[PDB]
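Colleague: Take a look at this one; I'll ask things after.
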Amino acid sequence: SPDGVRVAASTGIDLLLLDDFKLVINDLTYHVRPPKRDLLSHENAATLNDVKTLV
Amino acid sequence: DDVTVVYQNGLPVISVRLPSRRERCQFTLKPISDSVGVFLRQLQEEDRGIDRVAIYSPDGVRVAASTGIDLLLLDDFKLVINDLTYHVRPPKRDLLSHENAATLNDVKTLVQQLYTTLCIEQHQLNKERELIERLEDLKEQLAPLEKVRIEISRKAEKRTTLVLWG
Amino acid sequence: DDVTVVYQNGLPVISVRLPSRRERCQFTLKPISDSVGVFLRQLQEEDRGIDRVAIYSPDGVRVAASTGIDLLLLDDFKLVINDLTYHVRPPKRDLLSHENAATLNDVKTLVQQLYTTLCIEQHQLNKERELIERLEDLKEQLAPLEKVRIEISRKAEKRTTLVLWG
Amino acid sequence: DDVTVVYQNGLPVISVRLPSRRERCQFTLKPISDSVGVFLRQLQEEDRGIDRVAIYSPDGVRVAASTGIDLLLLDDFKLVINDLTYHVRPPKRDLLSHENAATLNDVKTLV
Amino acid sequence: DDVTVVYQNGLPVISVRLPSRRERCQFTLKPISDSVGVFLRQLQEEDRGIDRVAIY
């Protein structure tokens, strides 16, 4: 995690790509930063509706 | 140090301190599909030097392994690593209301229907492949018993033809 | 020589010349079930004289061993056998243009992120739990009634049999 | 004489003429849970007097020793033993599992 | 190509051409402690696509 705490091997992938993290391969730390939607909790009522438009 | 339990995305994440590397580690527990045994296995699998793990109720009794997380996170408890004990105190999240949840269920079921629509053809294809692979094994396993069945049914039919003719 | 990819009966067939046997072989692949790892394993367990084999995207990067075969056959790639490098060009499919594919991708991504952030898995598990609880509650109102229903049925059949014998 | 393939109770069976023991040996084999390799192993274990065995496509390119038998029984093929080459034509069969490549019609019905 | 046998340090080195990588390979044979079976095993162990080996 960006704070330094490890992430258990049972954490789902979809829960991990919601926030940037670090990846340690052997001793190199790559700061992975996935493209996340910058919308908030209420925006779902729009986001869902947004989906409709696309369809 | 300490063990903290917080809530993110509706799921409880619990942050413990592992002994072998002196670093923290957060486990995301599912309050319905997970149990205490699952949490303990995940806790002693992310670190091999945790040969001794336990969870006790705050009064002294040991919590059984077949206990749901939603039943455990109600009251405090004590987690036990190889020789340390941590007094864990879960939080108490708030039930929103009777109105907001009534309008949230619509979205929560529409998203479920949409996700089902997006990923049901590949799942049914895998299911049909598994079903063919399973039927071809069931019939192969049944093949030898049919011989004994027929050898029994011929003797069971001869005597009833004898009964009719008699 | 050369490596070709031809669709036969809707399934891809990759014709490749192996180094040791010096004879051209062909592999039929399922685009849904198999993966790059499965194809590479089949290609290795064919002649046993291939110590290193890989599949590179035309940009230089290497595709993983879990990438599906369907996702790989969209564009060209490079099949690298121990020290040979063959340029594979699968036949192009006629699918959505480069504009509608973006819209469909956006729909898929938004639906998946809504399924994750709203925590629909726990919603479905809670629905199933409520259903189990209702079903098990319906059977606790039946335990007292059936205990007297059985008595009534027994002392009714006990008169029916007596009528028969009479 | 020649080699024949028949489906009985959902399982394919193939009648091979063998050189060392001139007797029509039958092989009942599963199309999904087996490959061509295990079929050649069965042939070699049955005869143990055949120098080699191989399967070829109707054109001449050798078919791999790992393709499933369901992938093979779609079209015709050739079975070559060390001295004879029998053109085997499986029974006419259309579809196996409805699992193939993607199509624009699938995307249309998804939308 | 060809197979050459020469002598170095009193030991015969034999250079064959392996099929799987199209490269040469030299084997140092010991004229007393080695046999033909040992040479064939070493020849089909340095390259896995040599399932058939013989010496006539």
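Using the numbering of Swiss-Prot, the residues shown for chain E are 73-128, in order.
Cβ from N, Cα, C; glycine included.
So Swiss-Prot lists these for the protein:
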MUTAGEN   E:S92 to A  Impairs calcium uptake, but has no effect on oligomerization and interaction with MICU1 and MICU2
MUTAGEN   E:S92 to A  Decreased MCU current; when associated with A-57
MUTAGEN   E:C97 to A  Abolished glutathionylation in response to reactive oxygen species
MUTAGEN   E:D123 to R  No effect on calcium uptake in presence of high concentrations of calcium. Abolished dimerization of MCU
Colleague: Relative to the Cβ of E:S92 (mutagenesis position), which residues of the same chain, six or more apart in sequence, are found under 8 Å away?
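Modeller: The answer is E:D119, E:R120, E:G121, E:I122.
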Colleague: Which of the three DSSP states, helix, strand or coil, fits E:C97 (mutagenesis position)?
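Modeller: Looking at the DSSP assignment, E:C97 (mutagenesis position) belongs to a strand.
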Colleague: Counting across all protein chains shown, how many other Cβ atoms sit within 10 Å of the Cβ of E:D123 (mutagenesis position)?
Modeller: 11
Colleague: Just how many other Cβ atoms lie inside 10 Å of the Cβ on E:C97 (mutagenesis position)?
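Modeller: Looking across every protein chain shown, the total is 14.
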Colleague: Using C-alpha atoms only, work out the spacing between E:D123 (mutagenesis position) and E:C97 (mutagenesis position) and round it to an integer in Å.
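Modeller: Counting only the Cα atoms, the answer is 17 Å.
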Colleague: Quick one: of the mutagenesis positions E:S92, E:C97, E:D123, which have a CB under 8 A from chain A's CB atoms?
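Modeller: It is none; no candidate comes close enough.
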